[PDB]
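The next block holds one structure in the form of structure tokens; read it before the comments.
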Amino acid sequence: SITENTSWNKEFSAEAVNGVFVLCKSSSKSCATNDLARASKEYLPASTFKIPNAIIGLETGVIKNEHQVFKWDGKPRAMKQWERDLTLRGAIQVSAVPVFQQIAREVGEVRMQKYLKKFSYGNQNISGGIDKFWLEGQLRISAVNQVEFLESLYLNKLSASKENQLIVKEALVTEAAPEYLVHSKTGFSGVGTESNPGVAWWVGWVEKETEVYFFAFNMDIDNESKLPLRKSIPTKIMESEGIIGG
Amino acid sequence: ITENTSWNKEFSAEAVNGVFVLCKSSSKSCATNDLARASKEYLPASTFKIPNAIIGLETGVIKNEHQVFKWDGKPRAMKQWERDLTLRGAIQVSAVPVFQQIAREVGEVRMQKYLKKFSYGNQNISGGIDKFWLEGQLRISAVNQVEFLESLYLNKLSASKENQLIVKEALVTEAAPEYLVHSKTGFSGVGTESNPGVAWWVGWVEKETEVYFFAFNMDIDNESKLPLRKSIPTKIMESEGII
């Protein structure tokens, strides 16, 4: 079940942006959102697909284990930050596309199609090129579907070993305090134009004391400088609900 | 293991007697400020929550990573412990009473078996099942701490990989895209001037594609000296570029 709270639009409106935030306390049976219609609307996952891709890589044996090093060959990459050896965690956190494109090629379409069926991952459309379907292809997923998937991973309920789900979970840790732990992943398809905006994402979950909150945010992005709102808007909404600190 | 006596400069301003052990990549490449004290065995205090947590999970006393340890509402020694805690929570705030009840449910026979398996110090759990790591005869060295933590890091402990991974996420204390610290503090008490307590900070640091295993302990007879257990080792590691 999901409820609409359209007074969460004032963080979007104050920054002049079109987007959705979905927040669920304890499980996905208790979700709220600022926009019910946008919550179910399906968007290119962009680098939030590294979550499922890493699990699939581990399940198929393409990624050997938690300590595998993805070595840089010396050939130039898009980002200088990607030009280095990377652990699984490092590649996910710096969002190293070329590493996941190679994983995806090794997985192959047949196997990638199988696991996205098992994970109920959006429209499950990986057509058009096996190393770009999440970056510029036909794959689409909603904020609600992101929360469902992440809740599954949290509980170790995906069709994968518990070990592999735990390995990916530690790789998604982005904030840590004794009684506050955040697992998250950003995504960004690209700066679009005003009429054909790109999409930006922030998805994950927060464990605060003994409670858990699943979240998924997306927004239209048509200006490079508005990228940081993918975290600031969700933070302020979560802060207004009392989740951050006290 | 090699000796680096220039690291003694980090102990001298606060007049700390203690040892740091630091290993790059594996436990066959270690260095320390004091080779003598590196092998010397001390009460583990709350660093024993690492093995205790694994054993709790292995035996089924702890059901899984999402078990909540509800507070019964009865007085505890620290205010930070007076609340429901997750497994990670209880390790991170070092909630003794939670692990005391865990140790009772594991029991002496099972506790003995797992500490032999883990090669954990002198393996002496005498003096009461719920206080042996705090007040008892259990002793472990900094070198033995690094060897144990390396085994955990590689999933080589005799426990399920799942359970080892569960405890590892509970030890995360610092996180960045290419920098991850797993750690646990320990503090046995102030003892006396003549027979001081011991404080610990143990764990490992992942920077880029390298891993560093570390163990620090120090004599302590005043509670105001406590944060030196992390700042001395932090200063040493930062001076070697681990930061």
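Numbers in chain A track Swiss-Prot; the residues on display, in order, are 21-266.
Per the header: X-ray crystallography, 1.8 Å.
Quick reminder: no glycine exception, Cβ is built from N, Cα and C everywhere.
Residues or ranges marked as active site, acyl-ester intermediate in Swiss-Prot (evidence: experimental evidence): A:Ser67. Under the three-state DSSP scheme, A:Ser67 (active site, acyl-ester intermediate) falls in the helix class. Summarising the environment of A:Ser67 (active site, acyl-ester intermediate), the number of other Cβ atoms within 10 Å of its Cβ, over all protein chains shown, is 20.
The feature beta-lactam binding site is assigned by Swiss-Prot to A:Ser115, A:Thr206, A:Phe208, A:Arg250. Residue environment of A:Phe208 (beta-lactam binding site) contains 20 other Cβ atoms, counted within 10 Å of its Cβ in all protein chains.
Counting only same-chain residues six or more apart in sequence, the Cβ atoms lying under 8 angstroms from the Cβ of A:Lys70 (mutagenesis position) belong to A:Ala111, A:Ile112, A:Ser115, A:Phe120, A:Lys205. According to Swiss-Prot, the mutagenesis experiment A:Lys70 to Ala carries this note: Abolishes catalytic activity.
Here the Cβ of A:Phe153 (mutagenesis position) has 21 other Cβ atoms within 10 Å, regardless of which shown protein chain they belong to. Record note (Swiss-Prot) on the mutagenesis of A:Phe153 to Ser: Increases resistance to ceftazidime about 30-fold in P.aeruginosa strains PA01 and PA14; when associated with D-157.
Counting only residues at least six positions away in the same chain, the Cβ atoms of A:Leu64, A:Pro65, A:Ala66, A:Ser67, A:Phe69, A:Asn73 sit under 8 Å from the Cβ of A:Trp154 (mutagenesis position). Listed in Swiss-Prot as a mutagenesis experiment, A:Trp154 to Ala, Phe, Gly or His is described as follows: Drastically reduces catalytic efficiency, between about 50- to 30,000-fold, with respect to different beta-lactams. Decreases thermal stability, despite unaltered overall structure. Reduces or abolishes carboxylation of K-70.
Classification of A:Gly157 (mutagenesis position) by DSSP places it in coil, neither helical nor stranded. A C-beta separation below 8 Å, combined with a sequence spacing of at least six in one chain, links A:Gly157 (mutagenesis position) to A:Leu64, A:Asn145, A:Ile146, A:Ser147, A:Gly148, A:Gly149. Quoted from Swiss-Prot for the published mutagenesis A:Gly157 to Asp: Increases resistance to ceftazidime about 15-fold in P.aeruginosa strains PA01 and PA14. Increases resistance to ceftazidime about 30-fold in P.aeruginosa strains PA01 and PA14; when associated with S-153.
The record gives A:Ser115, A:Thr206, A:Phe208, A:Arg250 for beta-lactam. Within 8 Å of the mean position of their Cβ atoms, the other Cβ atoms in that chain belong to A:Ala66, A:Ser67, A:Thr68, A:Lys205, A:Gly207, A:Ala220, A:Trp221, A:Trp222, A:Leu247.
The binding-site residues shown are A:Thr206, A:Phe208, A:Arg250; of these, the one with its CA atom nearest the CA of A:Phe153 (mutagenesis position) is A:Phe208. Taken residue by residue with DSSP, A:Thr206 (beta-lactam binding site) is part of a strand. Here the binding residues for beta-lactam are A:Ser115, A:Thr206, A:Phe208, A:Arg250. Their largest Cα to Cα distance works out to 16 Å.
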